[PDB]
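Chemist: Before we start, here is the structure in question, set down as structure tokens.
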There are 2 protein chains.
Amino acid sequence: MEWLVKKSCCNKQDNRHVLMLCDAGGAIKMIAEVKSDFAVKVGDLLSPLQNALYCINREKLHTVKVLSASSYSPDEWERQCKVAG
Amino acid sequence: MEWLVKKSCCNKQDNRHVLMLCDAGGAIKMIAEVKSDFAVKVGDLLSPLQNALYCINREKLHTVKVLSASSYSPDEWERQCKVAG
């Protein structure tokens, strides 16, 4: 699955973001803690390469590692935008 | 196969390098035209992720795209360190 980044949330010193993502279909919305050397900004597409390795906007060279995920809740996003900063 | 970068060769404006690589065993030495956002320096290891997608020193987030390859000849390296700069 490809995921559209619906919301982003940053780190003050880390390479991490916390992302709200939803599938094409948007049946499924997830919160994900990711790590990348490149910026992923809302309206970006993440496409699977390998196990938890994704690329940004189909650029294979711009990879991101999913460090963890959960499905979305309004509260869990704020729970998770805490551990983030 | 993993490849050890034996020699590197740069681009003045591109994201490209030309690399001499050899397999562990060093039976096989190749010249390769690659593209990366990260630096690959001699004594680096490139490990396969996917088709022509490699990572540097087993860092999945530091990917490189092989744009083309040939086996090594002394002359072909200089032939190729021309197209490079």
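For all residues, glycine too, the Cβ spot is worked out from N, Cα and C.
Listed in Swiss-Prot as a natural variant, A:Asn11 to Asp is described as follows: In strain: ECOR 46, ECOR 48, ECOR 49 and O2:HN / ECOR 50 / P97 / UPEC. In Swiss-Prot, the entry for natural variant A:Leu19 to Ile states: In strain: ECOR 23, ECOR 32, ECOR 38, ECOR 39, ECOR 40, ECOR 41, ECOR 51, ECOR 52, ECOR 54, ECOR 55, ECOR 56, ECOR 57, ECOR 61, ECOR 62, ECOR 63, ECOR 64, ECOR 65 and ECOR 66. The structure shown retains the original residue. One natural variant named in Swiss-Prot is A:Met20 to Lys, and its note says In strain: ECOR 46, ECOR 49 and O2:HN / ECOR 50 / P97 / UPEC. Variant annotation in Swiss-Prot: A:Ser71 to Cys, described as In strain: ECOR 38, ECOR 39, ECOR 41, ECOR 51, ECOR 52, ECOR 53, ECOR 54, ECOR 55, ECOR 56, ECOR 61, ECOR 63, ECOR 64, ECOR 65 and ECOR 66; the structure shown retains the original residue. Listed in Swiss-Prot is the natural variant A:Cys81 to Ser, annotated as follows: In strain: ECOR 53, ECOR 59 and ECOR 60. According to Swiss-Prot, the natural variant A:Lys82 to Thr carries this note: In strain: ECOR 26, ECOR 27, ECOR 29, ECOR 30, ECOR 33, ECOR 44, ECOR 45, ECOR 47, ECOR 58, ECOR 67, ECOR 68, ECOR 69 and ECOR 71.
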Chemist: Between the Cα atoms of A:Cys81 (variant position) and A:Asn11 (variant position), find the distance and write it as a whole number of Å.
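Modeler: A:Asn11 (variant position) has its Cα 9 Å from the Cα of A:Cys81 (variant position).
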Chemist: What's the CA-CA gap between A:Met20 (variant position) and A:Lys82 (variant position) in angstrom, rounded?
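Modeler: About 14 Å separates the two Cα atoms.
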Chemist: Radius 10 Å, atoms counted are CB only; among the variant positions A:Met20, A:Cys81, which position scores highest?
Modeler: A:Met20
Chemist: Return the residues near A:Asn11 (variant position) by Cβ distance under 8 Å, restricted to its own chain and a separation of at least 6 in sequence.
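Modeler: Once residues fewer than 6 apart are set aside, A:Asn11 (variant position) is near A:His17, A:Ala84, A:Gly85.
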Chemist: If you skip the near sequence neighbours and keep only those at least six away, which residues in the chain come within under 8 angstroms of A:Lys82 (variant position), Cβ to Cβ?
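Modeler: Once residues fewer than 6 apart are set aside, A:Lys82 (variant position) is near nothing.
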Chemist: Just counting, how many other CB atoms are there within 10 A of the CB of A:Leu19 (variant position)?
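Modeler: Here the count is 26.
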Chemist: Would you mind pulling the DSSP three-state label for A:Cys81 (variant position)?
Modeler: helix
Chemist: Expressed to the nearest Å, what is the distance separating A:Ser71 (variant position) and A:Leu19 (variant position) at their Cα atoms?
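Modeler: Cα-Cα, rounded: 11 Å.
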Chemist: Neighbour count, 10 Å Cβ-Cβ cut-off, for A:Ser71 (variant position): what number do you get?
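Modeler: There are 9 of them.
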